Amino acid sequence: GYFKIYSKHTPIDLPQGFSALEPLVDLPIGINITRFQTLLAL
Amino acid sequence: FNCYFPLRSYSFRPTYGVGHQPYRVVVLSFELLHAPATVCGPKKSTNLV
């Protein structure tokens, strides 16, 4: 029931390197999730 | 005949007895589910030695 979102932002195929991801947001949602979708701007 | 409106109106007056006085009532029901419980009580913080 906890939604964890970890984020990382960097200035630059996948770049070759190492970069740890710090935690960003913890949410007490408590729902069932099994599918997702992205959103775009036109 | 044999047909009545299901709702009756309370006729409250300031000179009625304790058995007819208007009482405002709130029922608080607390539920816990699989989701992380979030309705917490205030936590008193002791000064630090």
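The residues of chain B that appear here are 486-534 by Swiss-Prot count, in order.
Recorded method is electron microscopy, 3.7 Å.
Every residue gets a Cβ built from N, Cα and C, even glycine.
Per Swiss-Prot, the features are as follows:
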- B:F490 to L: Increased resistance to neutralizing antibodies and human covalescent sera neutralization (MUTAGEN)
- B:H519 to P: Increased resistance to human covalescent sera neutralization (MUTAGEN)
- B:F486 to V: In strain: Omicron/BA.4, Omicron/BA.5, Omicron/BQ.1.1 (VARIANT)
- B:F486 to P: In strain: Omicron/XBB.1.5, Omicron/EG.5.1 (VARIANT)
- B:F490 to S: In strain: Lambda/C.37, Omicron/BQ.1.1, Omicron/XBB.1.5, Omicron/EG.5.1 (VARIANT)
Fewest other C-beta atoms within 10 angstroms, as judged across B:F486, B:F490, which are the recorded positions: B:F486
B:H519 (mutagenesis position) and B:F490 (mutagenesis position), distance between Cα atoms, whole Å: 43
All-chain count of other Cβ atoms within 10 Å of B:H519 (mutagenesis position): 7
B:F486 (variant position) to B:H519 (mutagenesis position) - Cα separation in whole Å: 52
